[PDB]
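Working notes, beginning with the structure itself.
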Amino acid sequence: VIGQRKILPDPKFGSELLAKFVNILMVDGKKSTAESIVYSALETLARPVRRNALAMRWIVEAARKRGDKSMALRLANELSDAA
Amino acid sequence: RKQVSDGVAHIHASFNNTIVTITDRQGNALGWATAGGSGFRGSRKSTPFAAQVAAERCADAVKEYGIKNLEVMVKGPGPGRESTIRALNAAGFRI
RNA sequence: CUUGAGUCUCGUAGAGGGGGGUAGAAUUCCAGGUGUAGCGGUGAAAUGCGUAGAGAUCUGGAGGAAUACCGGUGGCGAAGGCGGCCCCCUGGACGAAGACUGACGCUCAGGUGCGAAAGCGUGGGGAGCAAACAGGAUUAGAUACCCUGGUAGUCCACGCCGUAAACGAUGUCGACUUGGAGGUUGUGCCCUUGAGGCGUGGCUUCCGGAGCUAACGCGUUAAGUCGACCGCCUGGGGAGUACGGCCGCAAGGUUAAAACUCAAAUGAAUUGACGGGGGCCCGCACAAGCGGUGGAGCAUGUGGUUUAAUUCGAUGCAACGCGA
């Protein structure tokens, strides 16, 4: 067997527990947009590869056609409701 | 009929249908139920499901007699011997 | 004469046989209650049971069959074959020393006897089963298969049959020729503990040497090496048939051809083919995740419609944004 891919820690905070999250809410290779999505939701709110990955995917996967101003900020509400 | 909470369960475990009686220690039957004819008949009989449902039928046929411990003296081997035994024991009885 | 053969003396093991009773497990109905919607089964129902009390329970009976464990790589028997317990009668085998006889032997055509199962005949017996036969459905139709009953038979006595893949597909008797691994049953020496350690017989299972064999294999229980006598074979089919004889209660058996036809039939082994009795391993093949196509409008391609033509080829994966 082989281990899971090792990703460099999120440069902005130098922490590994945030890069994996921003890579899956990402769409179509648009990482640059991803920070515009989640950092606005994060910087302004103020085996380990099975259950954390699956549960956190469920959070991202319900923001496609909810029909409001912008799901960019709706997911901020969703995580605010979650938190 | 006697409310003794005792007796034996003569399991007439035949291949096609296992038709268990509830007789006392003396040797007189209390209440009866059957697997075949009692909700299903065919060549698809002789299954552990049939033995289990026969066990629950034989239980509910004598659940009103005030009996809570019935021994098992099985006559011959039948399909789903463990299924009927487990189903009968699940009814709250002592062998 | 005594080495073969036998007689004797003493023990051992054995489903060897014939009888005689003997007991339970299971077996069905009745004798009763306990019980009322079931019992029953296949490809599927159904046929047959039952609510008139049906199954099971315990209770006693009835009666027949057969003796689960032991149980076996076991045993005994000429073979067929023999399996609960116990008695009576009985047969054979083997071992230890000794005595006795004194070649009394081996094999045997003919002959005689025994001889599974089925069957037959005569009387019984019949608990289960089970050719036949009887219900249902079959299946392409069903007189399939099946299930439900079921009679002969199966069991006993006597008589007949006299046949089997009656097979180790290996006649009987004797002698000789390396080993290894067992089992069963005696017995000698020494452990005088029970086995024991070492012999030594008989039976028996399996490897394998030489040898033999076409090969497979056999291999001291030979299919080796020999000797005695017997039986048998002579291409396949016709055919173990016809005819005759003998035998049998018909039932059939035994002995046993020919015409005709074919150029094979056959044994053993080799390769590799279905081989619907297997495993193992690997792979975005599955598991996880990601993104999608099948909905629509156009682009192109493919089949189909018409037209003179809609040029031809490509047309599962390995044609269809292909030749172009």
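Numbers in chain A track Swiss-Prot; the residues on display, in order, are 6-51, 92-128.
The way this entry was determined, per its header, is electron microscopy, 2.7 Å.
Placed from the backbone N, Cα and C atoms, the Cβ positions cover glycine too.
According to Swiss-Prot, the features are:
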- A:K36 to A or E: Defective in ribosome assembly (MUTAGEN)
- A:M116 to G: Significantly decreases affinity for its own mRNA (MUTAGEN)
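Secondary structure from DSSP puts A:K36 (mutagenesis position) in a helix.
Residue pair A:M116 (mutagenesis position) / A:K36 (mutagenesis position) shows a Cα separation of 17 Å. The Cβ of A:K36 (mutagenesis position) has A:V27, A:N28 as same-chain neighbours under 8 Å, each 6 or more residues away in sequence. Neighbours of A:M116 (mutagenesis position), defined as other CB atoms within 10 A of its CB across all chains, total 17.
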